[PDB]
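Scroll down for the structure; my scribbles are underneath it.
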Number of protein chains: 2
Amino acid sequence: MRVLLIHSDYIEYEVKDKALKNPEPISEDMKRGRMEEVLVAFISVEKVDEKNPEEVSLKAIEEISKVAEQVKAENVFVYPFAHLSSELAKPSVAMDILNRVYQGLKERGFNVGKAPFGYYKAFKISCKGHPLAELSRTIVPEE
Amino acid sequence: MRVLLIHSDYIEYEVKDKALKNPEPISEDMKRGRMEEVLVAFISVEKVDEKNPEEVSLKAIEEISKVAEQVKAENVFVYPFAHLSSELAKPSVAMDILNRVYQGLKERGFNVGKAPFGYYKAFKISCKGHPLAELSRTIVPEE
């Protein structure tokens with residue numbers, strides 16, 4: 001797993017055309033959203049993560065949480081993003097891990113938002129300038 | 001080299017604290033900028049690119065140009081971005097290749113902007129939703 005963490009003034013998106021044949025089923029409220037003063041977590045699920053979806057997820061939960069605490073962010077947004085890696089995971093496994101992370105973050109007490117997996121999306125973001133406002137992390141299972 | 005191409009309604013940035021001891025020397029006009037209807041090229045210069053800075057640059061020039069033509073973009077923005085890879089190039093080589101690409105793009109007739117290398121930057125962007133508005137490419141020298 002490769003994650004890009006951006007402390008942002010805001011994030012906003014709108015679902016467009018499907019990017020996959022079997023994308024993530026979404027409700028009407030899911031095709032658009034916005035959060036402010038939020039840690040946006042752009043996530044790229046990799047092939048190696050298929051070795052242990054749960055381990056990778058718990059580790060990602062921990063890392064993202066740790067950074068949210070550092071920048072004092074109460075909001076987190078899970079943004080499916082495949083461009084952080086070329087060694088991508090099977091779509092079904094990517095969705096499962098993205099859900100595990102999303103769910104784990106809410107169980108930790110954060111207000112968490114997310115964008116659907118499998119669709120092209122227009123989106124806007126504003127990255128603060130601070131040293132810790134734009135970080136990347138590599139999380140993998142101990143093989 | 002790893003590149004993330006985003007067709008955007010606009011890009012805007014403001015230089016903040018130095019992220020390196022010897023960042024890129026910048027003028028007053030260089031610490032902030034904005035472009036609209038622009039292909040933003042987030043670029044991560046890798047260690048392997050040190051084998052042939054020129055070859056990698058020409059290839060990147062070609063790929064970026066080819067996508068700008070596809071989305072019918074007249075503006076291109078070179079955005080130093082190290083999070084697309086973990087195998088990063090020496091800062092001096094990264095700067096040289098980022099300059100070669102920037103210069104090559106202008107020689108092709110595009111209006112090209114860029115952000116300084118080596119500083120933390122607040123930035124805002126709006127990615128269109130179109131299928132070709134968010135692409136990534138891996139460019140490496142034939143070893």
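The deposited model was determined using X-ray crystallography, 2.1 Å.
Cβ coordinates come from backbone N, Cα and C, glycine included.
These come from Swiss-Prot:
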{"type": "MUTAGEN", "residues": "B:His83 to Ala", "note": "Isolated domain has decreased to no deacylation of mischarged L-seryl-tRNA(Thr). Deacylates correctly charged glycyl-tRNA(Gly)"}
{"type": "MUTAGEN", "residues": "B:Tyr120 to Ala", "note": "Isolated domain has nearly wild-type deacylation of mischarged L-seryl-tRNA(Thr), no longer binds L-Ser or L-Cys. No activity on threonyl-tRNA(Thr). Same results; when associated with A-134"}
{"type": "MUTAGEN", "residues": "B:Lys121 to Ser", "note": "Isolated domain does not deacylate mischarged L-seryl-tRNA(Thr)"}
{"type": "MUTAGEN", "residues": "B:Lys121 to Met", "note": "Isolated domain has nearly wild-type deacylation of mischarged L-seryl-tRNA(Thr). Later shown not to deacylate L-seryl-tRNA(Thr), no activity on L-threonyl-tRNA(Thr)"}
{"type": "MUTAGEN", "residues": "B:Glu134 to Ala", "note": "Isolated domain has nearly wild-type deacylation of mischarged L-seryl-tRNA(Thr). No activity on L-threonyl-tRNA(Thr). Same results; when associated with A-120"}
Review point. In whole Å, how far is B:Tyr120 (mutagenesis position) from B:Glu134 (mutagenesis position) when you measure between their Cα atoms?
Key: 23
Exercise for review: Measure from the CA atom of B:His83 (mutagenesis position) to the CA atom of B:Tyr120 (mutagenesis position) and give the result in Å, rounded to a whole number.
Suggested key: 13
Check your understanding: Fewest neighbouring Cβ atoms within 10 Å: which of the mutagenesis positions B:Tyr120, B:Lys121?
Key -> B:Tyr120
Revision key, fill the gap. As a whole number of Å, the Cα atom of B:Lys121 (mutagenesis position) is distant from the Cα atom of B:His83 (mutagenesis position) by 14
Check your understanding: What count of other C-beta atoms do you get within 10 angstroms of the C-beta of B:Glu134 (mutagenesis position), across all chains shown?
Key -> 22
